[PDB]
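K.L.:
Here it is: the structure, laid out below.
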Amino acid sequence: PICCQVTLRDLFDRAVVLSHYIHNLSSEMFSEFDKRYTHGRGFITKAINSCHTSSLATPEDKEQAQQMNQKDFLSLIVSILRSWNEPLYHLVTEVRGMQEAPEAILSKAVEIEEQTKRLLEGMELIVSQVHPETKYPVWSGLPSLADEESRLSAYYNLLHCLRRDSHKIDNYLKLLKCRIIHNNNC
Amino acid sequence: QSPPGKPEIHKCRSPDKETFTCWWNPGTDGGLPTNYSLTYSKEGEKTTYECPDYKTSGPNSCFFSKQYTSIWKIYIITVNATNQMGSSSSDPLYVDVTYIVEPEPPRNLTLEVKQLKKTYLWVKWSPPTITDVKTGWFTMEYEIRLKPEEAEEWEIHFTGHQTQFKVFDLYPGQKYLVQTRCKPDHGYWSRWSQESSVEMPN
Amino acid sequence: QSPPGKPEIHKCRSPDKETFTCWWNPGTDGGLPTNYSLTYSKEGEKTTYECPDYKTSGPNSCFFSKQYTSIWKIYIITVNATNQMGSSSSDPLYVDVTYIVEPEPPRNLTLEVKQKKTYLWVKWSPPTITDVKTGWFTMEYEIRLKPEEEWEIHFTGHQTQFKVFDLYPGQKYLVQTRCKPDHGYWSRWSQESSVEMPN
């Protein structure tokens, strides 16, 4: 490799690949859970405002993104990410060692659990590379044991909000990679 | 003569990922003329608003401009039917713009026969004018399909994020038909693009 | 004799960005029993590590498991030859996991005999790597075929399927594939899948 030097361009190029992958995986996993346990019933009634990262000053449309500072933006992405470490962990844990004969939902939970850490590792490098002169909301509460609507409503919301945030993260990283590297011309 | 049957809101779509539109199916009008309205409640706010634009997408529709459209929010849409007898409200629809993205077909499809040394045809197209792939806000993926003038089987080539693709397995002689379609990184496929056609040298 | 270790550090390769292997060539041995040990270190922290796995992939080699491979920091590989009365160090090899990807050959090569002239519809799948699984994406393929000697080579730009026209009827054919990413190196040819052409 000619360069030593880990290029910011190559840092985005890698991040955006994991953040894209991570999202497909969490959207498929939410679908495997809906299909096999929800598929209607009457959820997302108790899923609005259920996301724990909701409190954060997250850009809502394309104009608000466009208004935001790049280094504050990155700090926002990392916060989101750390935020999801503990819930992923519990997901994998609670599906493996508590679930009675679990499905192939576990295999694509583990994948995400792992690829998230890897992408956070990469996201800390890039926050590091562009210095922030500045300096994250926590919850992952998740019940064991599937029957009982009250137990798999929480599972539903973790899945639902993993789908949502993984998307943001991926959409912000691609927004950013075009702004600073491709000067909005990609 | 009776109040309007219950209206049914079925399809919402977002062509560009900055605005979106909703369409409703009127209920039994109970014999009289019926006025419709749409009302909605965003996720977070406990305030109900009325649709901002009943005119932009035409009859029985509601269009949400950039100003009113926010992604990663769940909208709780309900439609209302009032006639002289009474009035009825539809079942609420929970709509999340993030996952209702369905883009228009690709334009400016062009076809060239080129050679590097062998010979290949390469397809070159452009996205919809409304999506913003330049700023990275809207990332897009394409597909292309090809088949000889008289065939019943298209061959599919996923082109990634490239608005071009070189094709190599084409047979010299017969003319081929080509069409592209697009998709958001995460979203739905569009209606295929106006077909182009070119004959291939010997 | 001393150990004038001139250990030429061969190359490092990675099949899927999640693990990579380094190969080395013995220095010179001098004239005494020499051991070889591959030390590395990631530039950013002055902490020098020993190769995790001298065993799995090759004799004179080091294999990095999923636990020792990262795509964020650049490894410095040195190989250290050592016998009684003497020790050496090779030239450092700066490597970036993603800029040394030699992928596994394409998976699941299907040779359908479609159908007018009968043409061979050759279809395959890309190798398992967190990039083209559903991704981003540069993967060019090439395929070669012969009857039963000379190969006929066809380049398919990014195409996972290729149509091959005009073949000698009533003969067996051998086909193989290869793929190559950006900056990445060509894969080895795949298992020789066969196809018998209609009589």
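Using the numbering of Swiss-Prot, the residues shown for chain A are 30-32, 39-170, 175-184, 187-227, in order.
Determined by X-ray crystallography, 3.3 Å, according to the entry header.
Heads up, the Cβ atoms here are built off N, Cα and C, so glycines get one too.
Straight from Swiss-Prot, here's the annotation block:
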- A:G157 to D, F, L, N, R, V or Y: Inhibits signaling via PRLR; mutant PRL acts as a PRLR antagonist (MUTAGEN)
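Describe the structural context of each listed feature in the structure shown, including burial, neighbouring residues and relevant distances.
P.N.:
Less than 8 angstroms from the CB of A:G157 (mutagenesis position) sit A:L46, A:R49, A:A50, A:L53, each of them six or more residues away in the same chain. A:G157 (mutagenesis position) falls within a helix when secondary structure is assigned with DSSP.
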K.L.:
Distance between the CA atoms of A:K170 and A:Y175, in Å, given 4 unmodelled residues in between?
P.N.:
11
